[PDB]
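What follows is a short report on a single structure.
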Amino acid sequence: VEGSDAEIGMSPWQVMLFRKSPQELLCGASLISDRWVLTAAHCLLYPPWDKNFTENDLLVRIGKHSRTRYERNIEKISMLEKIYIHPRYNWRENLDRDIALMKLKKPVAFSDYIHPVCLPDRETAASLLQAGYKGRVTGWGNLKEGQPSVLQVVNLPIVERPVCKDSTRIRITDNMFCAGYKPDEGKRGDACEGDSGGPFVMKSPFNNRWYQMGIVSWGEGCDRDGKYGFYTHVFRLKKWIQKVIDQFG
Amino acid sequence: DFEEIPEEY
Amino acid sequence: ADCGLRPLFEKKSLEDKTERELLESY
Ligand SMILES: COc1ccc(S(=O)(=O)N[C@@H](CC(=O)NCc2ccc(C#N)cc2)C(=O)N2CCC[C@H]2C(=O)NCc2ccc(C(=N)N)cc2)cc1Cl
Ligand code: NA
Ligand code: NA
């Protein structure tokens, strides 16, 4: 959107998926441990557009703020060990289960600018995933449906599932939620192309920790009136996340 | 649009 | 175990400019 420049260290779990040749932003992502990065499956696999990256095709840049700059002494650049896409990711109809994990080649060193986000447990999800509760999304994507100089941030309220459904002809599932302001609410903002795979986070009032509740997934344009941004429901897919991390590292 | 990263990576 | 606690904010008890907006909505 319709967002603002982030503060330094405001989103130390934000990851940029970077294309090796040619050099350019591919997607957002997030750090969930010293060796695991969470993103959207469509960032990695989208057959209608001939998108199918493999490990060696990209890089993970962590600790960033500036979009284009090489941030010497601050960012870390990691290689991909292996990519895992949800086996029931539905790229043909509606991006259901739009989620992927990426294992890093070597562990990343935490710093003031690099630090993992929490993943929700069932009670924090129950507590926080309520219509009208606001979350925050971050990314280096389009500013309108140019490109920013530094990381952008917007706070957006979760929308009731009926309103989400009535706003689109797409078949929405329990593995998605939508967020954004209604026409009448005045204020606006949204994620857009380029923010894909980045996190929708919320700050628990119970333990003052940030949790990643969503992944930027899709939308009908960007910040259009009466449309909403759609997010992968991280808690709903946690069973799969754990199994992957359990069995693969 | 991107500054050249270390050739190392 | 320190997930979700930002070195430059929660770890030093500093708040960012808009996190209160989130709190107020909860
Ligand atoms: C397979 O599932 C799909 C496939 C396509 C669409 S879409 O609605 O077309 N959007 C597509 C993109 C597109 O064709 N838009 C052009 C467009 C412009 C105006 C209107 C209107 N009104 C509708 C469409 C999209 O988001 N996706 C197609 C494949 C991946 C995903 C995407 O690009 N995601 C990035 C993204 C992230 C966030 C937002 C947002 N606004 N919050 C938007 C896009 C939705 C689903 Cl769930
Ligand atoms: Na509908
Ligand atoms: Na909108």
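Here chain B follows Swiss-Prot, giving residues 55-63 in order.
Keep in mind that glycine also has a Cβ here, set from the backbone N, Cα and C atoms.
Copied over from Swiss-Prot:
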- B:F56 to Y: No effect (MUTAGEN)
- B:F56 to I, L, T or V: Strongly decreased affinity for thrombin (MUTAGEN)
- B:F56 to A or W: Slightly decreased affinity for thrombin (MUTAGEN)
- B:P60 to A or G: Decreased affinity for thrombin (MUTAGEN)
- B:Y63 to A, E or L: Slightly decreased affinity for thrombin (MUTAGEN)
- B:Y63 to V: Decreased affinity for thrombin (MUTAGEN)
- B:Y63 to F: No effect (MUTAGEN)
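When Cβ atoms from all protein chains are considered, those within 10 Å of B:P60 (mutagenesis position) total 8, not counting its own. Contact annotation for mutagenesis positions (B:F56, B:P60, B:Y63) versus ligand 3: none, no CB falling under 6 Å from a ligand atom. When other Cβ atoms within 10 Å of the Cβ of B:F56 (mutagenesis position) are tallied across all protein chains shown, the result is 14.
Residue environment of B:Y63 (mutagenesis position) contains 11 other Cβ atoms, counted within 10 Å of its Cβ in all protein chains.
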